[PDB]
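What follows is one structure encoded as structure tokens, with my remarks underneath.
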Amino acid sequence: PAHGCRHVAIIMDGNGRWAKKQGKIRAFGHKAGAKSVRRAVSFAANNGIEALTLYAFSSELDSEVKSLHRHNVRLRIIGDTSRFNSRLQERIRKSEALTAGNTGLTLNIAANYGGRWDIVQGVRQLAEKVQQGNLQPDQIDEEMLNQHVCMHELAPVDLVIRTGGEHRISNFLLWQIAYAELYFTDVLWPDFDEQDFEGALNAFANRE
Amino acid sequence: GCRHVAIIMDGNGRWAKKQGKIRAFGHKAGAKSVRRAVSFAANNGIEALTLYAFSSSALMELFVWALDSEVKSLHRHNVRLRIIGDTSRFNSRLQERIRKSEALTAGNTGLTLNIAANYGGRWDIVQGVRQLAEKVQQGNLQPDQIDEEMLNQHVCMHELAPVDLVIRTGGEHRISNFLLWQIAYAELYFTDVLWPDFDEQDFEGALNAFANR
Ligand SMILES: O=P(O)(O)C(O)(Cc1cccc(-c2cccc(NS(=O)(=O)c3ccc4ccccc4c3)c2)c1)P(=O)(O)O
Ligand SMILES: O=P(O)(O)C(O)(Cc1cccc(-c2cccc(NS(=O)(=O)c3ccc4ccccc4c3)c2)c1)P(=O)(O)O
Ligand SMILES: O=P(O)(O)C(O)(Cc1cccc(-c2cccc(NS(=O)(=O)c3ccc4ccccc4c3)c2)c1)P(=O)(O)O
């Protein structure tokens, strides 16, 4: 649409600092952070973004899925969930199945996600195909590896936002950001609101 | 303590026009800015400097000409030179020059200067993946033995200090498929200064940005 941005990824940071400046404990910053997440999700949905990928950075989802479904949002959980107990994982997949048919915003939430791991699990899949006498090491190119990293079915990440002041990727997406616009703001996550998100989108629109 | 700096050199052509001169003038000033960044890195204890020329046969002979004229001086300055990237299709004479220039300076112990030539971050990761696919196909590697540490041993520069800081001049705010795996934890510094103008003062500012942060 107008801003030209189809997929936005956000490294959410700053809740702790935000609460501390208030003189409140971490829990307070967490409640504020979740409010800021709903706000960013509403904003993305109301603005034609096809996909929003969120990453909670730490210098250290069952109630929501319904409101999500009710808002026609499609939900996916990216990250190494292979170790969680089998209950969670089902609970995760249920939430996923449940919204797979929604046509609005596709929301990706990182849980135990790493860009290096993401690349490695994809490598493992190709390795498995090798061991099966189906794939020749020399047939493996970029495109093929690309079909195996998280979110390869969605539009490429156009813009990555990191709030909170740090200027680093911190092992969030790596393969996927090869061409993304990188936008860093000192604003703390709890205070990152619609006008901040719009500012980031207009920065992307005028930059490209 | 910044040990390995990587720079996305951008802005020469745009610089050219602001002067109202041709692209060749910008290239000329860009090469001078390269010598100055390399000199500066070596004078200030930086362990590795990795350079990537961003662009929107000739250059092949230019590469050969550059290596032929500058290696002797890198050598005297105790700099170890490495080219990173797919040089598999460069003509054989340039391939041989690159090999000899690397061989000649391989034992130097000062600054390691990595010049990216036809390099891409994705290609780089895929090159590593192909190597592992071989070991797997042979039966010496199990698909689930493959891990981050293992993959890392097969990406460019894995023998060097980890990239601490990535500088991109020229105004754009993207990695443009330069280093990807290697920048997982690096500080990313963007400046609108055009490459020909990037000098000792701009370089230090980036280093400070790293120090304070
Ligand atoms: O901002 P910080 O780094 O100071 C901190 O609040 C961690 C944090 C960073 C960014 C956002 C949030 C935040 C708090 C609560 C909810 C949300 N997002 S969320 O509801 O989708 C969610 C929260 C935490 C998660 C942890 C691991 C996987 C998925 C998560 C999803 C964001 C918390 P902290 O715990 O390290 O003080
Ligand atoms: O609620 P609406 O439809 O009235 C509106 O907010 C638009 C809107 C569109 C799509 C979704 C939402 C929405 C509102 C509030 C919260 C949410 N999602 S959320 O922030 O609670 C959330 C989503 C996924 C999560 C996964 C794991 C942990 C926490 C999560 C929180 C979605 C709102 P609006 O701007 O039209 O008034
Ligand atoms: O900046 P741009 O994108 O406007 C453009 O100049 C392309 C460009 C981008 C970045 C750097 C350069 C540039 C051009 C030519 C050479 C150099 N560096 S270099 O290859 O001469 C080099 C420098 C020092 C070396 C020392 C020892 C061995 C090899 C060396 C090679 C940089 C050009 P353009 O032609 O696409 O407009």
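Residue numbering for chain A follows Swiss-Prot, covering 14-73, 93-240 in order.
When the header is checked for method, it gives X-ray crystallography, 2.0 Å.
From the backbone N, Cα and C atoms, a Cβ is placed for every residue, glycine too.
Marked as Mg(2+) binding site by Swiss-Prot: A:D26, A:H199, A:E213. Marked as active site by Swiss-Prot: A:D26. Among the sequence features in Swiss-Prot, the mutagenesis site A:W31 to F is noted as follows: Decrease in activity; reduced affinity for decaprenyl diphosphate substrate analog. The mutagenesis experiment A:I62 to A is recorded by Swiss-Prot, whose note states: Formation predominantly of C(60) and C(65) polymers rather than the C(55) polymer. Experimental mutagenesis is annotated in Swiss-Prot for A:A69 to L, with the remark: Produces shorter polymers. Quoted from Swiss-Prot for the published mutagenesis A:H103 to A: No effect. Quoting Swiss-Prot on the mutagenesis of A:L137 to A: Formation predominantly of a C(70) polymer rather than the C(55) polymer. Mutagenesis annotation in Swiss-Prot: A:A143 to V, described as No effect on polymer length; the structure shown retains the original residue. Quoted from Swiss-Prot for the published mutagenesis A:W149 to F: Decrease in affinity for IPP. Swiss-Prot documents A:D150 to A as a published mutagenesis change and attaches the note Great decrease in affinity for the substrate. Swiss-Prot documents A:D190 to A as a published mutagenesis change and attaches the note No effect. A mutagenesis experiment is reported in Swiss-Prot for this position, A:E198 to A, and the note states: No effect. Where Swiss-Prot documents A:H199 to A as a mutagenesis experiment, the accompanying text is: Great decreases in the catalytic efficiency and in the affinity for IPP; when associated with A-213. For the published mutagenesis A:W207 to F, Swiss-Prot gives the following note: Decrease in affinity for both IPP and decaprenyl diphosphate substrate analog. Quoted from Swiss-Prot, the note attached to the mutagenesis of A:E213 to A states: Great decrease in activity; reduced affinity for IPP. Great decreases in the catalytic efficiency and in the affinity for IPP; when associated with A-199. Marked as isopentenyl diphosphate binding site by Swiss-Prot: A:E213. Annotation of the mutagenesis experiment A:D218 to A in Swiss-Prot: Slight decrease in activity.
Feature map: annotations from Swiss-Prot on the structure.
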residue : record               : DSSP (3 states)
A:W31   : mutagenesis position : helix
A:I62   : mutagenesis position : coil
A:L137  : mutagenesis position : coil
A:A143  : mutagenesis position : coil
A:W149  : mutagenesis position : helix
A:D190  : mutagenesis position : coil
A:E198  : mutagenesis position : coil
A:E213  : mutagenesis position : strand
A:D218  : mutagenesis position : coil
Cα within 10 Å of A:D150 (mutagenesis position) - qualifying mutagenesis positions among A:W31, A:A69, A:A143, A:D190, A:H199, A:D218: none
Cβ neighbours of A:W207 (mutagenesis position) where a neighbour is any other Cβ within 10 Å: 25
Cα-to-Cα distance of termini bounding the 19-residue gap, A:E73 and A:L93, in Å: 21
Mutagenesis positions near chain B, Cβ-Cβ under 8 Å, from A:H103, A:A143, A:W207, A:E213: A:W207, A:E213
Neighbourhood of ligand 1 - recorded positions from A:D26, A:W31, A:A69, A:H103, A:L137, A:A143 with Cβ under 6 Å: A:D26, A:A69, A:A143
By Cα-Cα distance, the member of mutagenesis positions A:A69, A:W149, A:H199, A:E213 nearest A:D190 (mutagenesis position): A:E213
By Cα-Cα distance, the member of mutagenesis positions A:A69, A:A143, A:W149, A:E213, A:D218 nearest A:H199 (mutagenesis position): A:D218
Residue among recorded positions A:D26, A:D150, A:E198, A:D218 with least C-beta crowding, 10 angstrom cut-off: A:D218
Collapsed DSSP category at A:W207 (mutagenesis position): helix
C-alpha spacing of A:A143 (mutagenesis position) relative to A:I62 (mutagenesis position), in angstrom: 22
Neighbourhood of A:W149 (mutagenesis position) by C-beta distance under 8 A, where only residues 6 or more apart in the same chain count: A:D112
Neighbouring C-beta atoms (10 Å sphere around the C-beta of A:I62 (mutagenesis position)): 25
Contacting mutagenesis positions for ligand 2, chosen from A:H103, A:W149, A:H199 when the Cβ sits under 6 angstroms of any of its atoms: A:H103
Within 10 angstroms of A:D26 (Mg(2+) binding site), Cα basis - mutagenesis positions out of A:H103, A:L137, A:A143, A:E198, A:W207, A:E213: A:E198
